[PDB]
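Below is one structure, written out as C-alpha cells, with a few remarks after it.
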Amino acid sequence: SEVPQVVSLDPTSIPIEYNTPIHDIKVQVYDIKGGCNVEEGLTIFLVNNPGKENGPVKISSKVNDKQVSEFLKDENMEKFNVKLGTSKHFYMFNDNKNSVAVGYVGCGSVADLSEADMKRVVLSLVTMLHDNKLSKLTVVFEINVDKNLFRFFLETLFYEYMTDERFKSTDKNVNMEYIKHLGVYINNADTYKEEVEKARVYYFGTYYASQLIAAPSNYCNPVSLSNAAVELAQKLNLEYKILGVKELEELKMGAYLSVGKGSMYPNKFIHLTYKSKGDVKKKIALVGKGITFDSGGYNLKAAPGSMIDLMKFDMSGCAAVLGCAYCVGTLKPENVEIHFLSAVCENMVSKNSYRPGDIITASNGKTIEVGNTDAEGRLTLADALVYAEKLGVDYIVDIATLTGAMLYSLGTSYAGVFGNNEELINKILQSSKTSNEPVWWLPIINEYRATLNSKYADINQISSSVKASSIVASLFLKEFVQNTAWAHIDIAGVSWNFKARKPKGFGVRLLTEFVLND
Amino acid sequence: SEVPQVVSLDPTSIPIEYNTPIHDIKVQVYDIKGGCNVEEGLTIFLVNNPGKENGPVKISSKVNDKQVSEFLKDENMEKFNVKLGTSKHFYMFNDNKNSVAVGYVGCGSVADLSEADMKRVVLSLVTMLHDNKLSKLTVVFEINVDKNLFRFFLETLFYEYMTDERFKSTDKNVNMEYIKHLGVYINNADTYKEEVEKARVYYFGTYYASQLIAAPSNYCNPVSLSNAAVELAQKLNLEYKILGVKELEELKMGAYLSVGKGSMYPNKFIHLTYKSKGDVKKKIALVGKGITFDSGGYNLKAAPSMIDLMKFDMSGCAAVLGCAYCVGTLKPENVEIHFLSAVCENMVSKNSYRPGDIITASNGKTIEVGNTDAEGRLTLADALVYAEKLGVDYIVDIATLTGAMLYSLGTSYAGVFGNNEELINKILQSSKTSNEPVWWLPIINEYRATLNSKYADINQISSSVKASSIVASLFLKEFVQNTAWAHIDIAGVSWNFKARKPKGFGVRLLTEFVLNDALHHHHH
Amino acid sequence: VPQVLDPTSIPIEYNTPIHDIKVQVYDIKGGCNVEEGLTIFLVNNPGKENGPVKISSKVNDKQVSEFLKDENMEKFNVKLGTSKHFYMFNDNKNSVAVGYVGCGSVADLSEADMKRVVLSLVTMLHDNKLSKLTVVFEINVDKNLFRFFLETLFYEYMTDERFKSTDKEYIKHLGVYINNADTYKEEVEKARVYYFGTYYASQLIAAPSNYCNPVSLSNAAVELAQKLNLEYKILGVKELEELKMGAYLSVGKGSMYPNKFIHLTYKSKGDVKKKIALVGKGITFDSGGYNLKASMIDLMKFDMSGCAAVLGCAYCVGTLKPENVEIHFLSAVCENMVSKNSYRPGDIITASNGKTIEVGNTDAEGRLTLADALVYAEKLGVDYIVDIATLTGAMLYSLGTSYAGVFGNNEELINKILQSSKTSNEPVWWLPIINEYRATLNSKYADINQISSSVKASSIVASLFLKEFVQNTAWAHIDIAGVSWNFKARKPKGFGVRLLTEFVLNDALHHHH
Amino acid sequence: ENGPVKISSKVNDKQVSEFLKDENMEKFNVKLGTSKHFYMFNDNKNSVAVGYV
Ligand SMILES: [Ca+2]
Ligand SMILES: [Ca+2]
Ligand SMILES: [Ca+2]
Ligand SMILES: [Ca+2]
Ligand SMILES: [Ca+2]
Ligand SMILES: [Ca+2]
Ligand SMILES: [Ca+2]
Ligand SMILES: [Ca+2]
Ligand SMILES: [Ca+2]
Ligand SMILES: [Zn+2]
Ligand SMILES: [Zn+2]
Ligand SMILES: [Zn+2]
Ligand SMILES: [Zn+2]
Ligand SMILES: [Zn+2]
Ligand SMILES: [Zn+2]
C-alpha cells in the first residue's frame, strides 16, 4: 500500500534493521572446569561474596596463564570489594609477554541474584564495553546462575548494548565499535549453550518492538506499519492479511473506524497468523493497541478533572505483538495456532474527525456513546476483540498502553493484568516469571460497571466520575468478549524507559513465553 | 440536500419519532362532583393538607365502590403523610371482584404548588408508571390547580413518561409498557378538557426539541438538521426556505460564514414561516442558535479567559423548531411567525477561521474575532440582521450563549435581555403561563466601551469584563437597528443534568408568546 | 481539653434503636405467615436478565396468596435493586404491606450486590411507619453473607442525629425466612456486634473537628476501654519525648491540642497463643501544614478513619471476647496545624528508632505518625502488626472507592488479611511493595526521605517508607484512602472494623473447634 | 573531535610508560568527561592505578 504524503520529503516506510551488530557477535560458551584463557580483548569476572556486605573479591576460577594468575592472587585482589555495580580494570602481561586487559564486576552479597540486580550488573558491563575499542569480551561466571538467569543476562546485554542510529545523520557516534566475539566461562557449559541463540532471538524481538516504538510519527503510520508487518510475515513464512477501510465497513467496525475518521492515512487492520504443521491443540489471539499518533482528537474543552493522557507511546502493544510474531515465527513452536492482531489507526484533529457525544456502533452491534475522543485506545480495542473472538480461539490476550493511572497503581516497573478467567491470568503471571517481565494481577471490580450505563446508547465509552481508569477501561473491554477466556495487560507505565529515553520493548518475551509454555 | 460522509457507516439523517406512545393514550376528564369510579389499572389521588406540614392523608373525593371506599377510610390512611413527592400503592378487590391498584402522591402543605413542586409530583407519578404493566392510569385531583397548571401537569407527565430509545441497539428495555388510557377527575372538569390536546401538542413540541438536542453530532449536522426542518414544514404545510452557502455569500453573512468555514458540512440557514389566513396583526421572528457541534475552533492557546463547558449548542434552534410544531399544529390567528436558525459547525481544520480575524457582518459592521469559541454570538449577529430585514414587530432569539448564566440564575431560570420593556414584559408573562421560569436581566450600557476595537468596528468579545452574559447581549444589540428585540440565554437551563437528558426548554415559552395576543384578546 | 462555647467531648450513642429490634429466623420450608408489618421477598431470575418476578413460597393467607400469584407478579421484574411494595388487607382485615426486592439474574450475589438490595430495603423502611419487617430469602446466601446482610441493614438503617437540634419510627421486630434457618441463628447477634463496631467508627469519623481532637478522642477511647474492661494507657507528650517519637511529635508541634498516643489492650483469660498490634492513623484534623507553595495532592479529610476502625474493632473484640489472643489497639493521635510552632518542609527529624527523616512535604503527615507508631508496636513483641490508614490519594486511581489495598512484608500475614476480607465481605486487594522504587527515598542529607520527589506510585512509595520502621516482624499495611467515605450517601462507611475483627478471630475460624 | 588519547608527558617508570603507549591509548577518546583507569604494578612491583580524563 502506498503511503500518502503532504510534502515530497515525507518518508513512506519505517526503516528497520534486521541484521544488527549484535547478530555479528560470535558467542562461545566454555566450561569453567577447563580453566580460563585470556589473550586479546577484555576478560571480566562476575564475582560476589555472600553474607559479608562489601566483602572482598576473590578469583576462584582457574586461569590458564601463570602471569595473569599471579596478578589475580588473593593478596592482590583483597583490596577490592564486591559492591553491586562496582567495576575495576587491570592491565598486565600474559605468558606470551603480550598486554591483556582484565577486570571484574561486583555482584553484591546475595548468592542468587535477582533480575533487577543482574540488570544492574549488565549495565556496568555495558559501561566497560562503551568508549573502549575492544574486539572480544570474555565473561567468567564465578556466581551461581541458572539457565533462565543466563538467558536474561544475554538478552539484557544484547538489548542495552545495541544503539539505535537509524535517524542520526550528522551525529553518528564516530567512536562506537562493537565486539566481534563474546566468550562465556560457566560451569556445565553444555547446559547453557541452548540458551544463547534463544536469547539472541528474544533480544531482537524486543529490539524489533523498540525500533517500531522509537519510529517517529512522520515515518510510522497505519500504512507504513502494516507494510512492515507484511514484510515481517514474508520473512518468516507467516500468513498475513491487511484489512482496508472497505472490508472494515463490511465488518461494521464502527468504533475503530470512528477513531481513524479524521486521519490522512486510512485504517489498516493487521492480521498475522502462525500455524503449527501438526495437530493444533491451542488457539491464541494476541491483540495489540496500535495508534501510530494520538492527538487526542476533539477533546479541546475538557471539564477540569477530566482524564488526562500524557503517555505518547500508543502503539507499544502492537509493537510487542509483532515482536512476539518474530520470536514465534523464528522458534516455530508445536501444536499451536497464533493470531497476531492490531487495529492500527491515527487519532487526528480535522474536519472529518469524530466528536465527543457521537454514538457509534461496534462490530458486535453494541452502540457506544463517545465521552472523550482522547480515550481512543479502548474504542479500537473493542472492535479488535470482537474480531479476535470471531476467530474461535481458546485465549484472547490484549496488550496496550491504555491508562495513565497505571503510573499511580504499579508505577514504571510492573505491568498490570486484568481478565475474565483465572486460569488464563495465572498463565500470564507464570509467563511473567519466566520472561522476567514483571506483571501484577489487578481486579475487574464489577461495582463500577454501572458508571458505564449510557442514557441513550447501549454503553458509555468512559466514566464521568470514577477515577479508577484502568479498571473502568477493563470493564468496557469486557463488554466485547462473550465467551472466551480473555486477559488485558495494561503496559502504560512500563512501555518507555524514561531514564534511558528509549523503549523497553516490554511484552515481547512475556507473550512469547506464554505462547511457548502453553 | 445530501449529507456528506467520511466513511460509508456515517448516518445521513436524524431519526425522529413522530408517532409516540403518548399519542396513543386516550384521555378522559370527568367531574369530581360525581365521584370517582375504580374498575381497573392504577388510580392515584393527588392529596395535600394545607398548613399542617406532613399532615395525615385524608381522601376528600367520593368513590363509587364500597371496597375501595373504606380501604381509603381515615383510620387506614393515618399512617401516611403528605410530604411532597411521597407515594404509596394499595392492592385490593373492588365491588366487581376485580383487582385494582390505588394510591396517592403527597402534594405538601402549601395550597399553591410551584412549577418545581408540580414537577416533583409528576416524577413520583411516573415512578409508579415505570416498572409496572398498567393498561390505564386515573388521577384524582384533591388539590387546586388552574388551567395553565393542569396543562403543565399533563405536559410534564407526557414528557417524563416518554423514553428516547432511538440509539439503543442491544440494551432496549424489554419491560417497557405504556398505558393506553388516562382518566382525570377534577372539579369543574369541563373547563379543563380544552387543555388536554393543547398539552399533548405542547408535549411533542418539547419532545421534538429533546430529540434534536439528544441527537449525536454524527447524526445531527447542518445538512441533516435543515432536512428535518423541511420535513417538519412539509408535514404542517408551513412555508420553508433553506439558504445555502452561495446565497449566504450574496447576503454577506460574513460572521455566520466564518464560524462554519472549517466544517465538513456546509452552512444551512433555516427559514420556516407560519402565516395565518385572516388578518396578519403581528409579525414575529424567532431566532435559535444552531451549532450542531462546537469544538471551540482555534482557541488552543487561551490566556489563563472565558471557558465554555456547555455542549448543547443547538438547543435554541431546537426550541424554535419545536415552537414551529406547536404553532403549525394549533394554527393561531392574526399572526405571521418566522422560525430562523443559522445552522453550522465550529470545527478545527486548515480552513477554519482564527482569533484575530476581522470579518464583515451582513449589516456592514466589521468584527475583530477575539475567541473562536465565542461562535454563538457571531452566528446570531447575521441571523438578527436577517430577521430585522423581514420587517417584523418582535425579534426574539434563544441561545445557550454564556456559561455565566450558571453563576447568575443557575439551572432553573433562564435570563432574558432586551431593548424594549414592552417585549420583555410579554416574555415574562409567557414564562408565567408556560411555567418555564425566566428572569429579566439588564443590558448595562457602561460595559459597551469594552467592545471598542482598535482596528475593526467592534470587538467580538471583551478581554476583561467577566459579566459575559451582559457583554454578549451588548454585542447582539449592535445587530438590531430599530426593532423591539429580546434575547433569552438558556445556557444554564437547557439540560437536565440529574436525568442526563434535555429539557426542551423554550418550546412552550415561545408558543405562549406567539399566543400572547389571543391570550390578551377580548375573545379569551 | 483546651478551648479557643467550644465543646470538650465527643458525643457517642451506645444504645441505638437497632439494639431494640427483636430478630427471629424461621425456616422457609414451613411457609411464611403474613399478619402485620411489611413482608419483602428477595427474588431473582437466573434465566432472563430483568426477568419477571415469581414467588415460590407459600403464604398462609388467601388474599396475600392471590396477590403473589404468578399471573399477578409478572408485571414486575427482578432488576437488581428494583422493588415494589403494596398495602392491602389480609384474611383478618388487617393492613399489611407485601412486596419484593429484585436480586438480579446472577445466583451468587457479591457484597456490592447485597448492598444494593439492602439499600432498597432501607428506602422502604425510611418511608413506611412499620412495627415489623419480614424478609423472605428466595435466594441463596451463605452464613457470612447473611450476617453481612444484617450488619449492612442495621448500619444503613441507623441515622446519626447527634448534631441537629432543630432538624430532628424504627421497627421493633425483624423476621427472616430462610432455608436451613437453624444454621443462621448464630449470625444474628454477631451481626449486631459487628454493626455497632462499624457504627461506632462512623460516629468517630463523622464527629466534627471542633468536637474531635487528640484529647477528646483519647478520652473516648478510655471510656470504651472502661466499658469493656480493657486495659488502657494514654501516652502524653513527656512520655513521647522520652521514647523519642520525633516524627510523630513533629506533626503535632503546631497544634493547640497536644499529642495523645492511644494504647488499648484486650487479653484472653486462658493461654495467649497470638499477639497482634493494630495501628490506626489518627489525624483528627489535617490542615496540610506548611505546604503553602506546592506535586502530590492531598485533598481528602477523613484522616482518623484508621483509628476509628481500630477502636471499632476494639468494641467487637471486647464484646465477643475471643480466646487465645492478646490484641493491642494503637493510634498516634495528633493534629497537623499551621502556626509559628509548626514543623516545616526541609526539617530533618529523628524517629524513635534513630533513623533521620528529611521532611519534603508537611502534608504527608500520615506516614510520619505511623512510623513512630510502628516502632512502638514492634517493641511490644507481637506476632503480627497491621496498620490501617487513609494514606495515599493514589488509591482512588488504582483500586477506586470499593476495594482497599493491602501491602506487607509477609505473605502469610497478607493471605490472612485476604481471608478476613472474604469472611467480613469488606473487599481488599493485594498490591506489591516494589523494591526498585526504594532508591527514590535516599535522602542526600538524612537517612531517608519522607517522600519521593518524582515517583507517582505514591501508595507503593509510602509502603516502602513504612517498611523502614518494622525491623523483624510480620507486618501488613491497609490503605483505605479510597474506601473510607461513602461519597454518594455523604457519610462514613466504617470500613475495616469487621475486616480487622475477622482477622483477630482468624485462629478461631481456623481452629478444630 | 572525540579523537584518540595521546599522552605527551614522560613518566619515570618503564612499566607504566609501556601502558601509556600510543597503541594502547588510541582505544580511548577524549570526549569531555570520559575516563578510564587501570590497575597495574610499577617498576618497584607496587600497585598503581593510572588513567585519563
Ligand atoms: Ca547490518
Ligand atoms: Ca499501545
Ligand atoms: Ca385539598
Ligand atoms: Ca443553543
Ligand atoms: Ca453603536
Ligand atoms: Ca388585546
Ligand atoms: Ca391470618
Ligand atoms: Ca460457628
Ligand atoms: Ca486514617
Ligand atoms: Zn496516549
Ligand atoms: Zn488517548
Ligand atoms: Zn458551547
Ligand atoms: Zn463556544
Ligand atoms: Zn488527608
Ligand atoms: Zn495530608
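Shown for chain A, in order and in Swiss-Prot numbering: 86-603.
This deposition comes from X-ray crystallography, 2.0 Å.
Any Cβ shown, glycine's included, is placed from N, Cα and C.
What Swiss-Prot annotates here:
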BINDING   A:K374, A:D379, A:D399, A:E461  Zn(2+) 2 binding site
BINDING   A:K374, A:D379, A:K386, A:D399, A:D459  peptide binding site
BINDING   A:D379, A:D459, A:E461  Zn(2+) 1 binding site
BINDING   A:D394, A:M396, A:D399  Zn(2+) 3 binding site
MUTAGEN   A:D379 to A  6.5-fold reduction in catalytic efficiency in the presence of Co(2+); 854-fold reduction in catalytic efficiency in the presence of Mn(2+); substrate affinity is slightly reduced; impairs formation of stable homohexamer; when associated with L-461
MUTAGEN   A:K386 to A  100-fold decrease in catalytic efficiency. 2-fold decrease in substrate affinity. Loss of hexamer formation with formation of dimers and trimers
MUTAGEN   A:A387 to P  16-fold decrease in catalytic efficiency. No effect on hexamer formation
MUTAGEN   A:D394 to A  7.5-fold increase in catalytic efficiency. No effect on hexamer formation. 1.7-fold increase in substrate affinity
MUTAGEN   A:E461 to L  6.5-fold reduction in catalytic efficiency in the presence of Co(2+); 854-fold reduction in catalytic efficiency in the presence of Mn(2+); substrate affinity is slightly reduced; impairs formation of stable homohexamer; when associated with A-379
MUTAGEN   A:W525 to A  Loss of catalytic activity and impairs oligomerization; when associated with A-533
MUTAGEN   A:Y533 to A  Loss of catalytic activity and impairs oligomerization; when associated with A-525
Are any of A:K386, A:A387, A:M396, A:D459 (the recorded positions) within 10 Å of A:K374 (Zn(2+) 2 binding site) when you go C-alpha to C-alpha, and if so which?
-> none
With an 8 Å cut-off on Cβ-Cβ distance and a minimum sequence separation of at least 6, pull the same-chain contacts of A:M396 (Zn(2+) 3 binding site), or say none.
-> A:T486, A:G489, A:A577, A:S580, A:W581
Closest of A:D379, A:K386, A:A387, A:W525 to A:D459 (peptide binding site), Cα positions, mutagenesis positions only = A:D379
What mutagenesis positions among A:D379, A:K386, A:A387 are found with a C-alpha within 10 angstroms of that of A:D399 (Zn(2+) 2 binding site)?
-> A:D379
If you measure A:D379 (mutagenesis position) to A:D394 (mutagenesis position) at Cα, how many Å is it?
-> 9
Per residue, counting other C-beta atoms within 10 angstroms of the C-beta, which of the recorded positions A:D394, A:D399, A:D459 reaches the highest number?
-> A:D399
Say you check the Cα of A:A387 (mutagenesis position) against those of the mutagenesis positions A:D394, A:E461, A:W525, A:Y533; which is nearest?
-> A:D394
So which of the recorded positions A:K386, A:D394, A:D399, A:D459, A:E461, A:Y533 sit close to ligand 4, that is, with a CB under 6 Å from an atom of it?
-> none
Rounded to a whole number, how many Å is the Cα of A:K386 (mutagenesis position) away from the Cα of A:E461 (mutagenesis position)?
-> 16
Row A:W525 (mutagenesis position), column other C-beta within 10 angstroms, all chains, value 17
Alpha-carbon distance [A:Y533 (mutagenesis position); A:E461 (mutagenesis position)] in Å | 20
Would you mind pulling the DSSP three-state label for A:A387 (mutagenesis position)?
-> coil
Taking every protein chain shown into account, which of the recorded positions A:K374, A:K386 has the largest tally of Cβ atoms within 10 Å of its Cβ?
-> A:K374
Across all protein chains shown, the one of the mutagenesis positions A:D379, A:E461 with the most other Cβ atoms within 10 Å of its Cβ is A:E461
Should A:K374 (Zn(2+) 2 binding site) be counted as helix, strand, or coil on the basis of DSSP?
-> coil
Listed in sequence order, residues with CB under 8 A of A:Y533 (mutagenesis position) and six or more positions away | A:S548, A:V551, A:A553, A:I556, A:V557, A:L560
Listed recorded positions adjacent to ligand 10, that is, members of A:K374, A:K386, A:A387, A:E461, A:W525, A:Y533 whose C-beta is under 6 A away | none
